[PDB]
Amino acid sequence: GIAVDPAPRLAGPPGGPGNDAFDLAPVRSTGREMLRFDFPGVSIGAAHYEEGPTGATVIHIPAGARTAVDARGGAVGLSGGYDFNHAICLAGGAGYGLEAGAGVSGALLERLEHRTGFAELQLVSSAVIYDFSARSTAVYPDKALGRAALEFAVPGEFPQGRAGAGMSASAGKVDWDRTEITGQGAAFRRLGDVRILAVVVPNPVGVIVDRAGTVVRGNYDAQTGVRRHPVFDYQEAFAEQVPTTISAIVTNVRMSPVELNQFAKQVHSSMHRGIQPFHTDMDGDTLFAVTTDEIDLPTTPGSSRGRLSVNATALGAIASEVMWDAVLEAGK
Amino acid sequence: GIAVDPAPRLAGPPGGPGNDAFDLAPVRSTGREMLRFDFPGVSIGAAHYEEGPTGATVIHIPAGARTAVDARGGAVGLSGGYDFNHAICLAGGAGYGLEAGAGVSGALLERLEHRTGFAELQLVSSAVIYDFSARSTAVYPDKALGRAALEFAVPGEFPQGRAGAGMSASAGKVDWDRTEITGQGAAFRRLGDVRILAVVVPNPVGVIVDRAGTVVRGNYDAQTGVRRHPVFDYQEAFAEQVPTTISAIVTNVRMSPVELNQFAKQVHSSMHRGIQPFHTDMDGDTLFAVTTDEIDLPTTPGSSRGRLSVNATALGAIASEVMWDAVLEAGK
Amino acid sequence: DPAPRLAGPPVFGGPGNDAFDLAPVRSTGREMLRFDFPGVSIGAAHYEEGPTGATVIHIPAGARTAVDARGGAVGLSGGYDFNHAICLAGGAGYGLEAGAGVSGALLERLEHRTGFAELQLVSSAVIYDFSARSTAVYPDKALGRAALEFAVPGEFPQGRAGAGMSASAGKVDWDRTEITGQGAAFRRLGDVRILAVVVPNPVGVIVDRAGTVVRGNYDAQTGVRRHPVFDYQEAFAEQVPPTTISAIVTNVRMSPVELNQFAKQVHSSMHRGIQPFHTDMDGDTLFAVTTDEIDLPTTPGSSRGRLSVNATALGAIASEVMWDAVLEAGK
Amino acid sequence: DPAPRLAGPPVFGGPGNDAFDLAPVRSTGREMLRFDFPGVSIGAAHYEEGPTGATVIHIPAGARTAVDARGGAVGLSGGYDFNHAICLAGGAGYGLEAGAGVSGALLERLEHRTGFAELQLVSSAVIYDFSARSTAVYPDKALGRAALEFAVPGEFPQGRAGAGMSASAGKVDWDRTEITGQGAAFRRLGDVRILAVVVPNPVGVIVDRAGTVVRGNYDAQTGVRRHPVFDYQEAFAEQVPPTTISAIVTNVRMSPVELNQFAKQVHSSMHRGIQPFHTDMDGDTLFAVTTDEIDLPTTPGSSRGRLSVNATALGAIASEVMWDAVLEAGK
Ligand SMILES: [Cl-]
Ligand SMILES: [Cl-]
Ligand SMILES: [Cl-]
Ligand SMILES: [Cl-]
């Protein structure tokens, strides 16, 4: 059970200098703690500019992996969106921060010795959060930051908390006076040979909610010292006036394109448990579902626990709980 | 707080005669209780065949209303899917049960005196659940049943429980030995002049879960007398072997097509709180978001409860809680 | 240029299904196309009282399907990724009932078995053909049942037959709209089979490969058909300021991604023979169906070129089979 | 038939961006199109070292946009429903970097303000143009910045210019692929303005309105271009068994649903001038952009017909402006 910290992390009231105002040196992000996991073939790197503060987080899978993209929000900021990726790049800096993905792409082209055959094309999908209201600069994750995240990527490690894309992520935006800093978060599970890793950068309009139904991050009211569910503010506002989260889930279980896409949708929708409201017009919510195609499900779905108990739906259910864990690490 | 009944309603272990084996007479469904609400312009009718047992539930809005359709599942059964509807028809009988919608359509053409100008076209969207494993007949909602639901429709009333499309709906299908009968369910809220009505026929692969996180319908294990979360069965199955919900939300608040579509997605995803897992490959999950375009939101979204507190996202949040209530009435 | 078939002014006011004792007629159209495609049957039925009809493609074994619903006024039921039949019909929204007739009849043939892997799946799409006649009659359950019962292997009745009974083209102004028809074409290449079925009811006109307008937007004042774009641009100079439903069925194995992209390609290709097309006023809908009997080779090469045997290539061949079908429809 | 411009065999092995001191060149192409469209600017820049380039449409006030991404190999960034610029580029995936250069330069012009309603939005799409040259050079940040800086109102450099520097057509076999170009066209009708920009790098060929293949799939053995479908069907007889990126910019107000359906229509219409099109091998992507300055009348009638002034009608006019653009590209 994740020990979330009850103390407030109000982001504060929302120009400022841009990138070239500074001599920007990428910092390898360590965050508050390192998650360690065992998943050969998948590396994660995180880098930030302290001058933002803002960052990027890169998932490198050099073999390339089949990918489904679930771009559910109404304000999505997305590059590539490919159904096969060598890397995924998550970044702050809103639409400007997609540039970090170009830094990754360029650097992978260089590792391939600038080979450009169709089958050699290095494919990176990027998505962004708007993290500018959480700080007083206009610094964004650029080319050099994306390359540095890629260079910093190591297998079996993830920096929890204020790190990479999560450096100035924040939640709960009915009013900015009640918005709190979140983080990024990851969690991982091995069942048999099955491996599931979840990565998340929740910058939601809504709030982070734990399995008991407590609001644990975002919409902190300084006048009461309490975090209410946004619906309460929304209903009072209506009674008076009338009259983004970016994520990845990576598994080693083979799924067809159709399965993987429905998997993506299932795990994504499940995140409305831990973030509320979710998939709003104001959110750019995007989830990447990625399989390394290492392990087959059985032909038939049966087990002592039910006829319909082993299949891609079952794995979605299990992966959804890994994701919830990741959202809670980010809000911790 | 909805007093769900803890007693089990196991559906039982899953041919049988079809429609014409019987002299099928539509029954006006009354269910276990009538919800009463005030929403001029929207009528609901429910009819069933006792011989199924199976039913249909029809939302008649004779003025016609702008509609967004969120067909999220992997096994959707849908007819029309129109962005403007005179009626919505929900039915059992799987794909065969879309015929009820044709019964509605034909009967509306007759009220219009068979006028067929472009602007006079009567538009009905239909969606279905597969409810055949809950009974031992092959009877399905037909033309005559849809017409009878339409004829039975009255304003300001909804039959809760085993009624209309919810007559043989059931939940929790990791194994059919643990599947329970659900129902249909509705709930309604008036804030100021704003009216929100929710209607739901949850026939999920997953289970119905209340606001405290208790599983309250589906995946009842007769050997333990308890309902576990499906994830527990799924994880045990994996450790061992390796190595549909149809709904409507109707409001009187004007929304543009773009808003209404994102509204649909938001409220739909929120239902993964009350049904888990949701939006799976095995589900045909479909939500209809409908506005009668009677009341404007304010131009600006501000209030004493926050700068971003009155808008279509806020209304999604409020409508999501009306929907949860409706899912709980269905599982009650 | 062919003789005109102007629809004439729409005479709304007329009797609907309940006013008649409606008798299904097996459509024979103007001529029969004969082809060899084992496991595919086609049945066509109409009511003279409309006149209006439905055309059903029956594939008993069931076949994977991709759906490209492109217009802004689509009228579609099911849209399944696996189908035992496809139902095309007039009657606008109301003709979606014909498909329920097919679904019901198939269930009876399956002796009312209902296990999740035995459900009989029918996708249906419709055209609005009310303006081309003076009744409110639409293809109902019984007419869908009749078309399935009338289905035989390797025949297709061309012209005013089934769903093509009252299809029409060229709707810049109703005074220049012409009756079309339904149309089919078939090509076999080694073991590769491609059947194209089409029911054009376009806002636009049918155009042949020389760029001639061959059906729709015929001006009785001048004796000549015009491309709609000439009417449109003149309309704009003056005032500012002052559906097609189709199936492509083949026996080549394609993955769901491949078949989907193939459906999109062939569908777009039809803007060569119908113009304009995929408009907000159309409900254009194409079903791509494969019986999954023949493999494409593992690599795409041949004496005709390195990227010459693949799904895009089939796309291109099928696009011509489809253009032939549209032209039969308009003939 | 025009003289051939065969690309020649792809000579992979060559130097990339880091091997050069890359100097942006303002593209002038083969000739300048001049037009009058207040509030729209176009800038084009290339590196000779590729050769490869980027073309940027700048709309300072920002404009509503619909995106139709149709191919099975799309390479797209942003895809926003509101844009201050559109960036088209070679370099395949890698050329999406040019758009980040534009985004960065716009931010500087906005003095680094970052409120949610002042974000500078750039959508970018790319073609793979590596096979048409012998280097790995791609349009980078600086090249995107250069094209935005080079932007002026009412000019468009036709031909090998900007993103069209190494665009090519006709990819049944690389030995028959021909260099294309980029192309634009402009039509004004009363106050109604329509600009069409296109960068065809199709697997298919460019075809004119008479149905002639005018660029791509040229056989040096015979001196003649072929429609790909002839190669494909012969390939199949033998062996079984044995991208275009574009913008349509107008000043007419359309609702988001209207503009979207309009984008889809115009995009499909391009299967008349490029064949095949919307294939799984293409990343075909079209941006429909409106400056929202002129209203369509409330009802659609005119002396040219009852349904003659509306968004479908604009669709049809814009489809011809676009075909002119493709032909300029291939010229
Ligand atoms: Cl576990
Ligand atoms: Cl309330
Ligand atoms: Cl049969
Ligand atoms: Cl500017």
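For chain B, we keep the numbers from Swiss-Prot: what you see runs 15-28, 31-259, 267-355, in order.
Per the header: X-ray crystallography, 2.0 Å.
Using the three backbone atoms N, Cα and C, a Cβ is placed for every residue, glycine included.
Look at Swiss-Prot and you will find B:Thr267 tagged as active site, nucleophile, backed by a curator's inference. Within 10 Å of the C-beta atom of B:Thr267 (active site, nucleophile) sit 25 other C-beta atoms, taking all shown protein chains into account.
Within the same chain, the residues at least 6 positions away from B:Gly111 (mutagenesis position) whose Cβ sits under 8 Å from its Cβ are B:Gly93, B:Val144, listed in sequence order. Looking at Swiss-Prot, the entry for mutagenesis of B:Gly111 to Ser says: Decreases thermostability by about 10 degrees Celsius.
Under the heading of mutagenesis, Swiss-Prot lists B:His130 to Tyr and annotates it as follows: Increases thermostability by 11 degrees Celsius. Increases thermostability by 29 degrees Celsius; when associated with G-122. According to DSSP, B:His130 (mutagenesis position) sits in a coil region rather than a helix or strand.
Around B:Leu137 (mutagenesis position), there are no C-beta neighbours below 8 angstroms that are at least 6 residues distant in the chain. Mutagenesis annotation in Swiss-Prot: B:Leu137 to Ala, described as Decreases thermostability by about 10 degrees Celsius; the structure shown retains the original residue.
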- Note on the structure: Applying a CB distance under 8 A toward chain C to the recorded positions B:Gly111, B:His130, B:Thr267 yields B:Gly111, B:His130
- Message: Chain A proximity: which recorded positions among B:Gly111, B:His130, B:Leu137, B:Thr267 have CB distances under 8 Å? Answer 'none' if there are none.
- Response: none
- Item | Length in angstrom of the chain break flanked by B:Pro259 and B:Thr267 (7 residues not modelled, CA to CA) | 30
- Note on the structure: Students should find that the Cβ of B:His130 (mutagenesis position) has, within 10 Å, a number of other Cβ atoms equal to 21
- Rounded Cα-Cα span in Å across 2 missing residues between B:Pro28 and B:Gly31 equals 10
- Message: Please report the Cα separation of B:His130 (mutagenesis position) and B:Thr267 (active site, nucleophile) in Å, rounded to an integer.
- Response: 35
- Query: For B:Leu137 (mutagenesis position), what is the secondary structure by DSSP, using just helix, strand and coil?
  - Reply: coil
- Message: Through the lens of DSSP with three states only, how would you label B:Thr267 (active site, nucleophile)?
- Response: coil
